[PDB]
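Trainee: The structure's right below; bear with me while I get my questions together.
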Amino acid sequence: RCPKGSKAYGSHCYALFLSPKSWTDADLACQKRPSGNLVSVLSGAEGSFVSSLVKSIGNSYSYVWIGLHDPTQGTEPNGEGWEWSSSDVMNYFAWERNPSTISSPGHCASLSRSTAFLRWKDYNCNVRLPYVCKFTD
């Protein structure tokens, strides 16, 4: 049971929203769903599955928001937390560069069409982007 254009995986129905939403706005919205919340990514197969789910979004969109943020919130004197707001703990990795390379980037990660949506890039948790949302029953 999953909406059209929606695809199930692990244990939640995923749906793409061509509607932009701050990482904090899609997080709170996809949260209003049955334990839903910005798409998750704890497996090398899910990171590639979500990419194919948003790889046909449209040239009018190259990046996509996901449920990944920086638990350091500007504290970890190094930058090595990265936690999914809809998956659990960092059990999977696929970021382009570590936040310790740039002067503390934003506190939210998004997909970058440049890497075929197979890499996460930091972005201002406020910039809104087309996003995905997972949610079981």
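All chain A residue numbers match Swiss-Prot; in order, they span 39-175.
Each residue, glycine too, has its Cβ placed from N, Cα and C.
Reproduced below are the annotations present in Swiss-Prot:
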type    : residues              : note
DOMAIN  : 47-172                : domain 'C-type lectin'
BINDING : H50, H107, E121, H145 : Zn(2+) binding site
MUTAGEN : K93 to Q or H         : No effect on binding to phospholipids and membrane toxicity
MUTAGEN : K93 to A              : Reduces binding to phospholipids and membrane toxicity. Loss of filament formation
MUTAGEN : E114 to Q             : Reduces peptidoglycan binding and antibacterial activity. No effect on binding to phospholipids and membrane toxicity. No effect on filament formation
MUTAGEN : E118 to Q             : Reduces antibacterial activity but no effect on peptidoglycan binding
MUTAGEN : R166 to A             : Reduces membrane toxicity
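Situate these features within the shown structure.
Mentor: Sequence-distant neighbours of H107 (Zn(2+) binding site) (same chain, 6+ residues apart, CB-CB distance under 8 A): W61, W120, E121, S123, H145, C146, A147, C163.
Within 10 Å of the C-beta atom of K93 (mutagenesis position) sit 14 other C-beta atoms, taking all shown protein chains into account.
Under the DSSP three-state reduction, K93 (mutagenesis position) is assigned to coil, being neither helix nor strand.
When Cβ atoms from all protein chains are considered, those within 10 Å of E114 (mutagenesis position) total 15, not counting its own.
Under the three-state DSSP scheme, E118 (mutagenesis position) falls in the coil class. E118 (mutagenesis position) has a Cβ environment of 13 other Cβ atoms inside 10 Å.
Around the Cβ of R166 (mutagenesis position), the number of neighbouring Cβ atoms within 10 Å comes to 16. DSSP classifies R166 (mutagenesis position) as strand under the three-state reduction.
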Trainee: Rounded to an integer, what is the Cα-Cα distance in Å between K93 (mutagenesis position) and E114 (mutagenesis position)?
Mentor: 33
Trainee: In whole Å, note down how far the CA of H50 (Zn(2+) binding site) lies from the CA of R166 (mutagenesis position).
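Mentor: A Cα-Cα distance of 23 Å.
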